[PDB]
Amino acid sequence: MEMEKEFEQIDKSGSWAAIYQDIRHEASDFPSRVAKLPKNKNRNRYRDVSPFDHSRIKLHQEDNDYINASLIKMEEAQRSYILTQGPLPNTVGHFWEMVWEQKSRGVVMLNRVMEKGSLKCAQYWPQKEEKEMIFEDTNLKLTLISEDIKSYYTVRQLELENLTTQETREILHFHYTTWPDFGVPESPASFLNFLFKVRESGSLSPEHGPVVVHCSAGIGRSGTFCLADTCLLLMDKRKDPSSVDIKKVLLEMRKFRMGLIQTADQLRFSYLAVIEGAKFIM
Ligand SMILES: COc1ccc2c(c1)OC[C@@H]1CN3C(=O)CCN3[C@@H]21
């Protein structure tokens, strides 16, 4: 079926939970043996969210190459994304090592450091120009260059220096700051505006390594971001845009990381975002 009328048909019939459970039943199951090794317990935030072995990002290290991060490679859309958990106190150096080694231009953050009165990720970037951060375990230096605070999101320019070679690179930090503590946003307008700002920066384009996108577990809000982006791109590429099947795209993405889209409300919100976005594109 088309999307917008499939949408109203699920609303009128109140069957979002059944649609979402079908997706959970059909989703791929691949091994995640490296994630479950005892030496990696303090590298995982949640015991039930792990990268598959076949698609995990490897650190360029011989001691321990493990990080909780996955490469989502979308062949028809010609887009790739790295989805990862919010960094932990003992993985902030690994996080920036990955950004460096994968040649990423942008980092997309979809959570606040504290939500619901609890810590959802480490404070992993510097808040003042004159107070830079040094990650001694991976030999990197990180400096805040500029910050632009808007009503729904903040953009930061950061300098990452490989202290071993003295090479430097400019990284863009795109921080969506207004996702509610509970539920999903009422309108997709600010999320779509944010997606378009990431696109306009070059951070999603083939001349750079894959964008790094995270929330707390790296599957829920993060899944919504890449699902909406890929669906909108396919609608621009194909002769028949009504042929784009958001459930089929989501199942394709779940071949590369488990659990993408965590609730039926997040599934409905993803439909809404793609539907509204397809009108603005034209
Ligand atoms: C309903 O809220 C929105 C907000 C923004 C957009 C949208 C819908 O649909 C796709 C449009 C494409 N466009 C740009 O290129 C910049 C933002 N804007 C997008």
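Here the Cβ of each residue, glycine as well, is placed from N, Cα and C on the backbone.
Among the features that Swiss-Prot reports, active site, phosphocysteine intermediate is placed at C215. Taking a C-beta cut-off of under 8 angstroms and a sequence separation of 6 or more, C215 (mutagenesis position) has the following same-chain neighbours: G86, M109, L110, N111, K120, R221, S222. Reduced to three states, the DSSP call for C215 (mutagenesis position) is coil.
The annotation substrate binding site is assigned in Swiss-Prot to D181, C215, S216, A217, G218, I219, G220, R221, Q262.
For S50 (mutagenesis position), the same-chain residues that are 6 or more apart in sequence and have a Cβ closer than 8 Å to its Cβ are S32, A35, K36, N44, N68, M258. According to Swiss-Prot, the experimentally introduced change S50 to A or D is described as follows: No phosphorylation.
DSSP gives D181 (mutagenesis position) a coil state; it is part of no helix or strand. The Cβ of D181 (mutagenesis position) lies under 8 Å from the Cβ of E115, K116, each on the same chain and at least six residues away in sequence. For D181 to A, Swiss-Prot lists a mutagenesis experiment annotated as follows: Substrate-trapping mutant.
Annotation of the published mutagenesis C215 to S in Swiss-Prot: Catalytically inactive mutant; abolishes sulfhydration; the original residue is retained in the structure shown.
With the fewest other Cβ atoms inside 10 Å of its Cβ, the least crowded of the binding-site residues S216, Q262 in this structure is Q262. In this view, the densest Cβ surroundings among the binding-site residues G218, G220 belong to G218, judged by other Cβ atoms lying within 10 Å.
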